[PDB]
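Notes follow the structure.
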Amino acid sequence: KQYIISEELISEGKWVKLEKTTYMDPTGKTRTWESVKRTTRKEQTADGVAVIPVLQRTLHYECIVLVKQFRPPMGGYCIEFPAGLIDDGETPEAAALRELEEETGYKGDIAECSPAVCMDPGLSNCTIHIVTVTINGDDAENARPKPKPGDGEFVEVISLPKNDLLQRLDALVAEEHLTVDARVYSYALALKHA
Amino acid sequence: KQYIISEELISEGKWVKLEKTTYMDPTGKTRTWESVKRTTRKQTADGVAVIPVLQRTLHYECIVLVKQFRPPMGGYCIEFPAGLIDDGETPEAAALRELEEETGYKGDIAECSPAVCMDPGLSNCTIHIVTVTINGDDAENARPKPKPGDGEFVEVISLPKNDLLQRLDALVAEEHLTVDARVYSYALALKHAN
Ligand SMILES: Cn1cc(Oc2ncncc2Cl)cn1
Ligand SMILES: Cn1cc(Oc2ncncc2Cl)cn1
Ligand SMILES: [Cl-]
Ligand SMILES: [Mg+2]
Ligand SMILES: [Mg+2]
Ligand SMILES: [Mg+2]
Ligand SMILES: [Mg+2]
């Protein structure tokens, strides 16, 4: 039934553009939408990755490793899964492993990799791979891990037990002004609901 | 330590605007960001997303999802039922309303998240995630009658909770739909639990 008729550029910055999208509705009528896209997407299967890093150590409960950063669009701090854009020619897995080490200092092992999933599909075309990665916290590589953050990146690491994630995220939200990412919250909720 | 110094409008559509955000980085250096915002926010958040748990006796529990054409994606996406919160609507009420309009089901509130961010490196968009149970053995949920608005065209997809991830992966492979990242994250945590 439905499909894109035309995409007209309305405004283009260095990083994001806004487009007027003309599409065919399933009645047969022509309609429009205001679409956001990134300018950085090349031949990657998605814009970015988000990493679900499960930190595993003998005689410890498993922890989910999360990051806290200032986010300019939000005007504040947010708690999220480690994440970044996929470099040109980089695989989603390499990008996940790389971003996890840069944001946390951990060296992980790939567990699984999702298909490309949409971030906010009524607003933008942005997509990611969700890459699950186990971290062997008994390995010396991962003992006293140093974040190697890039140009103007300033990330704090927060490891929360998987068995109590939702309450621990609620505790954090109770204690400061800070926003939990929707993917992180959805994951915490399903841990509870299981 | 980090904060917003100012926001310059770049472009404002009917629904979405692009801004240039000046902010103070933690080194004490001024930096800029390209930020997307909706023009519709009043509210606690922009929207709600509903996790609708369809409970029918002697059947598997299902998570109720919707499939729609998304103009920004240029394709069909599988998502939790969702929409914008009307000015003066509570998140809980927007959840029950949107769940009804999109699926036909009449549900009960189980819990509601604080405002969580959709894509905080890109936008300030936020939602409340609202867990809702649907008593599928009540008469009002027998022949659920969707009340979809002008220009909305929503197909309902109910998937069993205890196989959700495998079922979604199967839909992506065979139907070439895009699964929403929140849906996928929830699905992943269901498998990752314990
Ligand atoms: C029901 N509703 C959906 C809205 O959002 C949009 N609609 C069109 N173009 C872009 C966007 Cl983001 C506003 N109200
Ligand atoms: C690492 N990286 C993140 C990027 O995205 C943006 N960067 C600045 N302003 C807005 C956006 Cl969306 C580009 N590269
Ligand atoms: Cl539940
Ligand atoms: Mg990042
Ligand atoms: Mg980074
Ligand atoms: Mg909707
Ligand atoms: Mg609507």
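Residues 14-207, in that order, are what chain A shows, numbered as in Swiss-Prot.
Backbone N, Cα and C atoms are what each Cβ position is placed from, and that goes for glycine too.
Under the heading substrate binding site, Swiss-Prot lists A:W28, A:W46, A:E47, A:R51, A:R84, A:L98, A:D133. Shown in sequence order, A:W28, A:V29, A:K30, A:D60, A:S137, A:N138, A:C139 are the residues of the chain, 6+ apart in sequence, with a C-beta less than 8 angstroms from the C-beta of A:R51 (substrate binding site).
Look at Swiss-Prot and you will find A:57-197 tagged as domain 'Nudix hydrolase'.
Under the three-state DSSP scheme, A:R84 (mutagenesis position) falls in the strand class. Non-local contacts of A:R84 (mutagenesis position) by the CB criterion (under 8 A, 6+ apart in sequence, same chain) comprise A:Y90, A:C91, A:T192. A:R84 to Q appears in Swiss-Prot as a mutagenesis experiment; the accompanying note says: Reduces affinity for substrate about 5-fold and reduces catalytic rate 67-fold.
In Swiss-Prot, the entry for mutagenesis A:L98 to A states: Reduces affinity for substrate about 6-fold. The structure shown retains the original residue. A C-beta separation below 8 Å, combined with a sequence spacing of at least six in one chain, links A:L98 (mutagenesis position) to A:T53, A:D60, A:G61, A:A108.
For A:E112, A:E116, A:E166, the entry in Swiss-Prot reads Mg(2+) 3 binding site. A 10 Å cutoff on Cβ-Cβ distances gives A:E166 (mutagenesis position) a total of 14 other Cβ atoms nearby, all chains included.
Within 10 Å of the C-beta atom of A:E112 (Mg(2+) 3 binding site) sit 25 other C-beta atoms, taking all shown protein chains into account. According to Swiss-Prot, the Mg(2+) 2 binding site annotation covers A:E112.
Every protein chain considered, the tally of other Cβ atoms within 10 Å of the Cβ of A:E116 (mutagenesis position) stands at 27. Among the mutagenesis entries in Swiss-Prot is A:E116 to Q, noted as: Reduces catalytic rate 2000-fold.
Looking at Swiss-Prot, the entry for mutagenesis of A:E166 to Q says: Reduces catalytic rate 120-fold. Classification of A:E166 (mutagenesis position) by DSSP places it in coil, neither helical nor stranded.
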On a count of neighbouring CB atoms within 10 A, which of the binding-site residues A:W28, A:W46 is highest?
A:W46
Quick check: of the binding-site residues listed here (A:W46, A:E47, A:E112, A:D133), which one has the Cα closest to that of A:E166 (mutagenesis position)?
A:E112
Using DSSP and collapsing to three states, where does A:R51 (substrate binding site) fall: helix, strand or coil?
strand
Counting all other Cβ atoms within 10 Å across every protein chain shown, which of the binding-site residues A:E47, A:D133 scores highest?
A:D133
Count up the helix, strand and coil residues in the domain 'Nudix hydrolase' (A:57-197) according to DSSP, in that order.
36 helix, 54 strand, 51 coil
